[PDB]
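Asks: Could you have a look at this structure, given as structure tokens, before my questions?
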Amino acid sequence: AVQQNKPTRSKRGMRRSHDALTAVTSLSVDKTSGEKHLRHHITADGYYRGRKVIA
Amino acid sequence: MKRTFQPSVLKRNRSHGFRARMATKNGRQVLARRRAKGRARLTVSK
Amino acid sequence: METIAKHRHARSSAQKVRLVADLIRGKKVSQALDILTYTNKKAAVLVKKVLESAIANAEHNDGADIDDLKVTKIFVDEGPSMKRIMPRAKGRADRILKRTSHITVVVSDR
Amino acid sequence: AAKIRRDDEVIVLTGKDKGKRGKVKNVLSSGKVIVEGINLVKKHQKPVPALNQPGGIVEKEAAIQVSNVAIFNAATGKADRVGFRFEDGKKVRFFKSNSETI
RNA sequence: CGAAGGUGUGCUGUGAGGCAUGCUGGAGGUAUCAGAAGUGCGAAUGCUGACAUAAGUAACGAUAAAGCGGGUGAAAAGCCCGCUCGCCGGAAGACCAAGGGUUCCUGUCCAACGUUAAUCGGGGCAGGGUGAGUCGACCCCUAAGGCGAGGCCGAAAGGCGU
RNA sequence: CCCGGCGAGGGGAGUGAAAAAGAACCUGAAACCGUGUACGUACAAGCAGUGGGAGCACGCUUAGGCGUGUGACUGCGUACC
């Protein structure tokens, strides 16, 4: 099964109207070091909720 | 599945070689045609 | 004052890079860097490098201050394509296109 | 034979150096000459650790077309043209304005 | 003191058209009256090159299978080291002929090639590596068959045979 | 000189009459793909134009007008060889 007429650029755009990405709402700040991190994740230095977990 | 080309150097040279071409009058016509066209390789022999 | 930076002949499709370019149009530079750091796409690394290059150019060549800068323009254009051959069934050959893009970022203090 | 030779005194006829004078340093086969202090250029030279040479911006001479210069006649203070003739058994050049041997 | 060519604007004729001028370009153009044609394209499942659609859709090549720690690095599910797990074993182990011709070993690089990433490679670049009286070839002997001094035969070319 | 992996790629400085003449280099048309501005568009049925025609934005103005862009609503209307 294949088309009988060539679809238009307008239709291309209408189909793609649902493809935009979403950005993270906000980050979190650790209470001891002051770094920014994803909520419920550890930081890039090894802190979580004020405590050093990984060396 | 077995295909058509199955190489063999002795058979190649005995079938299409320089001396085979020279041994007959029509082979010399083949060589003359190829020289007149100006080919870089004249036969199958190294 | 406006400062430019570019990446020409990047190995990616423009349709794929535009999805990430749309996220940071008109933002402050610190906010834009924060957004780019937490996006799990390959185009994000490329766009981030171009943004950093633009900021460094504005610091060194025009004497600007980092805290007053905004992403005033950004766009992606299509570049040349490479052509390759891929075999299919029953002795038939198809053509493959490998697409590339140019990326442009403009920062400003106004 | 050739009308312009190495170690001659010439005056420039055309170009940005129209009017200056100098000495011919060497003659190339393509029809050009290198005259001293004439037609200078600035070259951006990259360094090379071998040969103990650093980089920098240098000023040097560039070749000029032979028919754009002329032989200077000190007696008259002007440009001149060159002719040939035999004197004893040998060929010589001579100025055409006053018919004097060079 | 800006030619052809490109791109806009204003005027003008019944039409095919014509005239003037702004920007781009950077060295050629050609009145009038006559003369000659490879003289005007939307179609021929026309010929060559470039670029779209379907679509960021199908697919990524045997259902033998992976886990974790350390190293290097800009970056490690896939590279190096260690421990455990699984698969073949008259083969999916070892040695050759035929065919190919540097793919072999060491250093260094990651654009293109590798259906993903690659610090890795049968990829790019440079240097190294094949040692015979006894192994093979060459050499001595012939099979099927081939060529063939004189010879027999056939318009020419040629055929068969000692 | 500077960002970047002692990358690819770029931004300044400098050469030159000219660097959107920078080696993917004279001129640089069209199909095709983007960024910015003005206007229209989420109760409306078809070869997408043509005749009529409000409203909005913008340039002159001899303050009387006119020009250019968009076009709600309405009559007629089934491509080319």
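If you go along the chain as it appears here, the first residue is 1 and each next one adds 1.
Positions of Cβ are set from backbone N, Cα and C atoms, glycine also.
Features from Swiss-Prot:
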- C:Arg8 to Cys: In strain: SK1048; decreases translational rate, tRNA binding and subunit association at 44 degrees Celsius; does not alter 23S rRNA or uL4 interactions; not erythromycin resistant (VARIANT)
- C:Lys90: L-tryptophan binding site (BINDING)
- C:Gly91 to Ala, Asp or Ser: Abolishes translation elongation arrest of SecM (MUTAGEN)
- C:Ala93 to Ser, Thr or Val: Abolishes translation elongation arrest of SecM (MUTAGEN)
Asks: Taking the Cβ of each of the recorded positions and counting other Cβ atoms inside 10 Å, which one has the highest number: C:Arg8, C:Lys90?
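Replies: Within the set of recorded positions, the most crowded position is C:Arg8.
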Asks: Taking 10 A as the limit, how many CB atoms besides its own sit near the CB of C:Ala93 (mutagenesis position)?
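Replies: So the Cβ neighbour count for C:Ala93 (mutagenesis position) comes to 8.
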Asks: Between C:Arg8 (variant position) and the residue listed as 'L-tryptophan binding site', find the distance joining the two CA atoms and give it rounded to the nearest Å.
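Replies: Here the two Cα atoms lie 40 Å apart.
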Asks: Return one of helix, strand or coil for C:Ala93 (mutagenesis position), based on DSSP.
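Replies: For C:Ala93 (mutagenesis position) - judged by DSSP and reduced to three states - the answer is strand.
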Asks: When you measure from the Cβ of C:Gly91 (mutagenesis position), which residues in the chain that are at least 6 apart have a Cβ under 8 Å away?
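Replies: Once residues fewer than 6 apart are set aside, C:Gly91 (mutagenesis position) is near nothing.
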